[PDB]
Every structure is written in C-alpha cells, then in structure tokens.
Amino acid sequence: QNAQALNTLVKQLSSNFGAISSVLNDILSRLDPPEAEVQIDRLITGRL
Amino acid sequence: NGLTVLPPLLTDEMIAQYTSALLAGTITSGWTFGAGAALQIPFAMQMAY
Amino acid sequence: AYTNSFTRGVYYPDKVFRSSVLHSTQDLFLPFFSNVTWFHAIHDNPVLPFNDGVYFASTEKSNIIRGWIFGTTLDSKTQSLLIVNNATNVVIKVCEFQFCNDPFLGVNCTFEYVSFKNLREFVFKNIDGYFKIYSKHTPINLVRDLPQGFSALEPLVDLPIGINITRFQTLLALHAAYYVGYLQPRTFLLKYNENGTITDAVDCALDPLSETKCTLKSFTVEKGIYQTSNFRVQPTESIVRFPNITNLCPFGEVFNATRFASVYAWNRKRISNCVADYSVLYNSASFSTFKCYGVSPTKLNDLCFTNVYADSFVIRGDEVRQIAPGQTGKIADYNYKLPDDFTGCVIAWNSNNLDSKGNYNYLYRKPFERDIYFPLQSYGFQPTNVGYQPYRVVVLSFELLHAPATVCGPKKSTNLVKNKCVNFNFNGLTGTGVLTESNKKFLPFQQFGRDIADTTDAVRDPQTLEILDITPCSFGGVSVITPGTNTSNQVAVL
Amino acid sequence: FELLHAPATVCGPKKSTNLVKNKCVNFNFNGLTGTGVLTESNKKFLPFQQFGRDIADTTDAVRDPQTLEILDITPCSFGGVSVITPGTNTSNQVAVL
Ligand SMILES: *[C@@H]1O[C@H](CO)[C@@H](O)[C@H](O)[C@H]1NC(C)=O
Ligand SMILES: *[C@@H]1O[C@H](CO)[C@@H](O)[C@H](O)[C@H]1NC(C)=O
Ligand SMILES: *[C@@H]1O[C@H](CO)[C@@H](O)[C@H](O)[C@H]1NC(C)=O
Ligand SMILES: *[C@@H]1O[C@H](CO)[C@@H](O)[C@H](O)[C@H]1NC(C)=O
Ligand SMILES: *[C@@H]1O[C@H](CO)[C@@H](O)[C@H](O)[C@H]1NC(C)=O
Ligand SMILES: *[C@@H]1O[C@H](CO)[C@@H](O)[C@H](O)[C@H]1NC(C)=O
Ligand SMILES: *[C@@H]1O[C@H](CO)[C@@H](O)[C@H](O)[C@H]1NC(C)=O
Ligand SMILES: *[C@@H]1O[C@H](CO)[C@@H](O)[C@H](O)[C@H]1NC(C)=O
C-alpha cells in the first residue's frame, strides 16, 4: 500500500492539469513570465 | 523529486535484541520479569503454573 | 580596517504597527556578524560601491560627518543626490553638482529641500528609483568601535529621485570613524514587544540554531532534532549543446518572395537542417503583426524544433484576425484552418504597395487542409481600398516534440563536462544535474529518455552521438540536533 | 499609483463625516473600508505608521487622518445561533441560544 501510494504520487508529476506541459522547465523555456505564470499555477494547483 | 525515506530508530538488530530479551525472560522466569525482577523457575514448573 | 556588524542594521520594514508578536520579514538588511569596512577621521572619504544597498553608521563627538553623495560618477556629468547637515539645517539636493576632486566641508536640478558620545545609524537603498532612508540616533560611551547591541531604525525619508546609484561618498567637516556595510536579501525573525518596539532579532542564514529559530518562529528552542532546511548541491557552469551546423534558414525566400500564393491554394515550405535566427523577423519593423500563440517570440533563439513550416498566402486585411487557434469565420472555417492547439507565430504585413494594382490573381474558398453557384470567390486588390488592402501572411508552425531537432537558433555551444553538477541545455531542453557516461542503448531514432515522473532520464549528445545519464546532484534534509536554549546555543547538523 | 498602506497624500474627491466612537459603524479611512466599533486606544503607533494589522492581515487599528489619534477596531458582536427545541411532534415552542 505504501509503495502504491508513492508510485501514484510520482506518476502525478507527468500530468498536465490543464497546462501546456507537465514539465516545468518546458513551460519556463518557452513562455515569458506573464504567460508562464498562468501555466505554472495550473501545475501548482494540481501538484499541491 | 523530493521523496525520501527515513530509517527507523530501532534497527532490525535492536528489535532482535528486544525479542530475545522478552523470550529469554519468558523461558527462564515466566511472568515474574513482567511484574518486577526476573525470578528464575525450572521450566517444567513454569508450565505447571 | 574591518569590524563586526553584530546585531546592528535592522529597521522597521513597513508602516504596519505590531506588538507582542514574533513576526518574520524578508528585506535588504545587514547580515548579522558579517564584516563592515571601518574608516577613520583622525590625524578618509573614498568612493565606495553602493551595490544592492548600504548600511552606514558613524560615531561622533563633534558632528564631523555632515553629508553624503550618491551617483555613478559624482562629477557633474550625472545627477547626484547630496545630503548636508550644517548646524541646524538639513539640506537635500539632487543637482548635477560639480564636486571637488576631493570633496569636503571646511569649519538640471529635479529636487530641493531645506529644514564617542553619539551613534548615528542609517540605511540607504534604491528600489525602482526610490531612495529610502532609515535612521536611528542613540547616545553612546565608546570610542574604539561600534557598540554591541540591538535597537531598530524607523523610516524617515523616501525620495523619488529616479537616479541610478552605483557609488557613493561621504562628506567630512575639517578644521569621527564611520562604517560601511552591504545590505543583502536575508529573511529575519523580529521580536516586537508590548510597546511594539523590535527588542530582538534572528538572521535566518547566520547559523543552524538561527535557522531553527527561523523555522519554529521562536527565540527559545526546545531540546530535539528539527528539519530546518533541505541541502541541495549547486551547479558550477552551464553546458550548451546544439548540432554544429552553420547553414542559415531561408526565411528571406518566404518573406521576400516575388509572389505569394492564394489562400485557397496556400504554400507550405519546409524549413530544416539550418540555423534559425528569429531576431531578424521579430526586430524588423516591416511587420504589421507578429503574434505568437505557441511560445514567446524572444525564446525562439534558445528553443529549437524538429521541423518548421511556413504557410504562405494572401488574404484581405480584416481577415488577419481569423488566422489563430480558437477562431471561426468564413476564412478560419472555409479556406485556412489552424489547429486549436497550434504552436507557433502568425506574421503579416500589407502588400498595398506591391500586390495591389486591380489585382485579381488572389482567390479564396480540417487543420492544414488545402482545398484545391460556386464556393469560389476572389478579390480585386487596389491601392486605394486599410481593411480592404491585401496582406501577406506567413504562418510559422513549429514542431517541439522531443525528437532530434533539425532547426536550432543562433546560439553557440560550449564544451561538455562530465561527472560534475552542471546547468545543461540540450537542444532547448534544460535542467540541472550530473552528466555521466551510460550504457543505455538508445535506438537510432531516439533522442531523449524519460523516467516515471516524465523527467529526463538520459540524453543523446546532439554533436557526438553518445548517451549521457542525468542523475540530480546529491541532496537531502538538513536537521539540527540541539539541547534546549536554556542549556546551550551549541548545535550539531545532520 | 502607489496604494501601499501608508499615509495618503492624494485622496479622492469625497467629503468626510464626523467620527462616532463606541458604536458599530461602516468605516472608510483613506479608502480602507470595513465594519467595526471604533474605540480609543493605547497603541503607540510610531509617527510613520498609519495602519496596524492582526495575524489574519486584517486591520487592527488605524490613525485618524484628520486628527492623529489611534483608534482600535473591534468587529461588531457576532456568534452562532442555536435553536433549542423539543421535537415538533410535541411542541412548536423554541428557545434561542
Ligand atoms: C571578516 O574579516 C576577517 C579578517 O579580519 C576574516 O578572517 C573573516 O573571514 C571575514 N568574514 C567575512 C564573513 O567576510
Ligand atoms: C547650509 O548650506 C546652505 C547652502 O546649501 C546655506 O544657504 C546655509 O546658509 C548653510 N547653513 C545655515 C546654518 O544656514
Ligand atoms: C540638461 O539636460 C539636457 C538634456 O535634456 C542637456 O542637453 C543639457 O546640457 C543639461 N544641462 C547641463 C547644464 O548640463
Ligand atoms: C514600554 O514603555 C514603557 C514606558 O512607557 C516602559 O516602562 C516599558 O518598560 C516599555 N516596555 C514594554 C512594556 O514593552
Ligand atoms: C527582406 O528584405 C529586407 C530588405 O529590404 C531585409 O531587411 C529583411 O531582413 C528580409 N527578410 C528576411 C526574412 O530575410
Ligand atoms: C559535430 O562536429 C564533428 C566534427 O568535430 C562532426 O564529425 C559531427 O558530425 C558534427 N555533428 C553534427 C550533429 O553535425
Ligand atoms: C484637520 O483640520 C484641523 C483643524 O480643525 C487641522 O488642525 C488639522 O491639521 C487637519 N488635518 C490634516 C491632516 O490636514
Ligand atoms: C407524532 O404525530 C403523529 C401525527 O402526525 C401521531 O400520529 C403520532 O402518534 C405522534 N407520535 C408521537 C411519539 O408523539
């Protein structure tokens, strides 16, 4: 059960949660802050 | 990702020492070691009780 | 000469009243127990750096220090803030003053104002053009050095000077030592008492017990082990890798073409195996619009693509708005459709001085479909027709899927360093970790590997086709083993 | 425009009213609004301080912009209301707590 809980938690990092990408660095390397922040907030809400 | 695992305070060896103590107590002194001092008793007599 | 800053150089950070509370704040404070440069005025008024900001302090017996100069050159070539206190009149000016080769006082202006035994502490910082002054005067009985102790400074003045300050100098009265300490972005815990006066402080980055007081929001710490921080190793240098190709991408052949195609039969040119400098297209003033839906236009220089396609055709001016993801209309739906997940930029300019005559060669009628009483209609473009003028539009479609990148912009590569923690960039893909040799057999078509978290596991070096493993630099929780502060201030760190 | 909570030098076109103490009022101090009882206080604001704050970042006290005295703000009395009742199969009489 504990292994499953951790594996689930890690797999969630691959989710977009409405963002253009699950990868945080790919958002930052592509968008200027005024737009990057929106995409990041979507990931923060999902990951939090 | 920031996911780590902490070790237990009591290692497997330490747990083994505790079960050994509890077992040695049970065998050589019955229940007396639980209440107070471990009071040796012939095992057959312990079983009689 | 240098001295110990101790616990001096904390100020009331805001005009908010607080009391009996252990509040915590981040501002440009003097770091606790750091060194400050010690200057003398016996039998010493150099120009010092201002950096991100300055704590200043001085000790007096006869009011020798009477002023300050702030600016970049301090020589009448730029505006320089001047503060002077002569007898009972404080004078503040921001003129392009002509200062002496060695400014002292004997015993295009935008602003003017006119109003050891003594320690006078000040804080100077220059945030978005505002010169903020905090200060505190207190009686002392000490000649040798700064007194040890704590008492916070109120804000007094805030001058909207708009001056770029990089250097400063003091002004002495000649017939009083002073100290200069650099402010840094250090978080503090501040003990507001019943009167609301800050009576104690704890710099967060001083030492592991101070981290523990910052983490527990308490000036007293109980006996235990406390997880104050996470230790993470930092990178040393960056590594930038791109295919070592010098061919330039033929954008001129798209944008400066003799003739554009009609929108019913739009052209699609493939751009590949080249260096794409997008600064030219972005900086050029010839474009009426340059709107990006995919990525920001200034990131295009670092980022690179598997392929880039240029969709080239002529439309009427008022229809420019329809070439975008999420749009509908007679053009967006009938003759030229983009994906609603389209990645890229739509660039357009009028051709009123080139295609217009009338010019009847332009005809109009799924995403990227070319559809080669009729549905077919055309325009007669004339130079006398703005919204009815022809526009040349080029849509740049970018494929960013993680695969070998053929289009990479004008950025020079660096050498690659193995077995060291580094900030890497492989074909626009960035991250931080240790690049090592690997035994991961990537297939010839594979460029990147991935882990369970979708993070990069390994990469193929774009210049030399070898596989490098990416393992994040060693990290872990810190913890501070401490007896109670009633027993000791000594601590040990895990 | 700088809206940081600090003494206001430029205020919008609007007439002031008299201030009433020890009563529940709807107040507006330099554009800062809320509801509460304004009372005399012993909170020694420093000369540069205009507003005080609580843990929740709500306003704790204010300095009156016309007369520089400090007023405490205590939110107007409130509380849960409970109804004590025998079942309605016995009586429709209730008591209120
Ligand atoms: C302060 O200066 C002394 C030399 O007087 C030096 O040993 C010490 O490391 C310096 N400390 C800092 C934090 O710069
Ligand atoms: C202080 O300097 C000003 C010039 O900046 C001068 O006019 C004034 O007389 C001086 N001192 C006093 C005490 O007035
Ligand atoms: C004042 O600023 C202007 C720039 O608008 C400059 O041309 C002029 O020389 C400056 N005045 C002096 C005395 O340097
Ligand atoms: C506050 O000020 C009073 C004097 O008004 C003083 O007696 C007291 O020690 C100070 N400290 C407190 C109570 O915060
Ligand atoms: C088109 O030609 C102009 C010169 O008239 C040049 O400045 C511009 O950069 C060219 N456009 C492209 C995409 O090369
Ligand atoms: C990088 O340069 C080397 C020569 O040092 C060459 O052999 C190799 O093919 C180049 N790589 C790419 C991707 O063009
Ligand atoms: C408000 O009016 C009084 C006179 O009744 C005056 O003394 C006071 O300074 C004024 N306050 C402000 C902030 O101007
Ligand atoms: C509750 O009221 C109903 C009438 O609607 C009655 O028939 C029933 O007996 C009552 N029960 C009790 C416990 O009073």
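Please read every residue number as a count from 1 along the shown chain.
When the header is checked for method, it gives electron microscopy, 3.2 Å.
Cβ from N, Cα, C; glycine included.
The mutagenesis experiment C:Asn164 to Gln (Swiss-Prot position 234) is recorded by Swiss-Prot, whose note states: Increased resistance to neutralizing antibodies. In the three-state DSSP reading, C:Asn164 (mutagenesis position) counts as coil. Same-chain residues at least 6 positions away in sequence with a Cβ under 8 Å from that of C:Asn164 (mutagenesis position) are, in sequence order, C:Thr72, C:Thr78.
According to its DSSP assignment, C:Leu363 (mutagenesis position) is in a strand. Within the same chain, the residues at least 6 positions away from C:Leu363 (mutagenesis position) whose Cβ sits under 8 Å from its Cβ are C:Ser262, C:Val263, C:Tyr264, C:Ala265, C:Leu376, C:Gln377, C:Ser378, listed in sequence order. C:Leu363 to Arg (Swiss-Prot position 452) appears in Swiss-Prot as a published mutagenesis result, with the remark: Increased resistance to neutralizing antibodies. Decreases HLA binding to NF9 epitope. Increased binding affinity to human ACE2.
Long-range Cβ neighbours of C:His402 (mutagenesis position) (same chain, at least 6 residues apart, Cβ-Cβ under 8 Å): C:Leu429, C:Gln447, C:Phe448. Recorded in Swiss-Prot as a mutagenesis result, C:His402 to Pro (Swiss-Prot position 519) carries the remark: Increased resistance to human covalescent sera neutralization.
Over all protein chains present, the Cβ of C:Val47 (variant position) has 14 other Cβ atoms lying within 10 Å. Secondary structure from DSSP puts C:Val47 (variant position) in a beta strand. Natural variation at this site is recorded by Swiss-Prot as C:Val47 to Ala (Swiss-Prot position 83), annotated: In strain: Omicron/XBB.1.5, Omicron/EG.5.1.
DSSP classifies C:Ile140 (variant position) as coil under the three-state reduction. Cβ neighbours of C:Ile140 (variant position) (same chain, under 8 Å, six or more residues apart in sequence): C:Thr59, C:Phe116, C:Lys117, C:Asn118, C:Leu119, C:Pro147. Among the natural variants that Swiss-Prot reports, C:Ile140 to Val (Swiss-Prot position 210) is described with the note: In strain: Omicron/BA.2.75.
For the natural variant C:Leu281 to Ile (Swiss-Prot position 368), the note given by Swiss-Prot reads: In strain: Omicron/XBB.1.5, Omicron/EG.5.1. Look at C:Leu281 (variant position): DSSP puts it in a helix. Sequence-distant contacts (6 or more apart, same chain, Cβ under 8 Å) of C:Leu281 (variant position) comprise C:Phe251, C:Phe255, C:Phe287, C:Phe290, C:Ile347.
Looking at Swiss-Prot, you'll find the natural variant C:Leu363 to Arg (Swiss-Prot position 452) noted as follows: In strain: Delta/B.1.617.2, Epsilon/B.1.427/B.1.429, Kappa/B.1.617.1, Lambda/C.37, 19B/501Y, Omicron/BA.4, Omicron/BA.5, Omicron/BQ.1.1; Contributes to cellular immunity evasion and increases infectivity.
According to Swiss-Prot, the natural variant C:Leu363 to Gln (Swiss-Prot position 452) carries this note: In strain: Omicron/BA.2.12.1.
C:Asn385 (variant position) falls outside any helix or strand according to DSSP and counts as coil. Variant annotation in Swiss-Prot: C:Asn385 to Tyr (Swiss-Prot position 501), described as In strain: Alpha/B.1.1.7, Beta/B.1.351, Gamma/P.1, Theta/P.3, Mu/B.1.621, 19B/501Y, Omicron/BA.1, Omicron/BA.2, Omicron/BA.2.12.1, Omicron/BA.2.75, Omicron/BA.4, Omicron/BA.5, Omicron/BQ.1.1, Omicron/XBB.1.5, Omicron/EG.5.1; May enhance affinity to human ACE2 receptor; the structure shown retains the original residue.
Counting only the Cα atoms, the space from C:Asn385 (variant position) to C:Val47 (variant position) is about 65 angstrom. Around C:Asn385 (variant position), a 10 Å sphere centred on its CB holds 16 further CB atoms from the protein chains shown.
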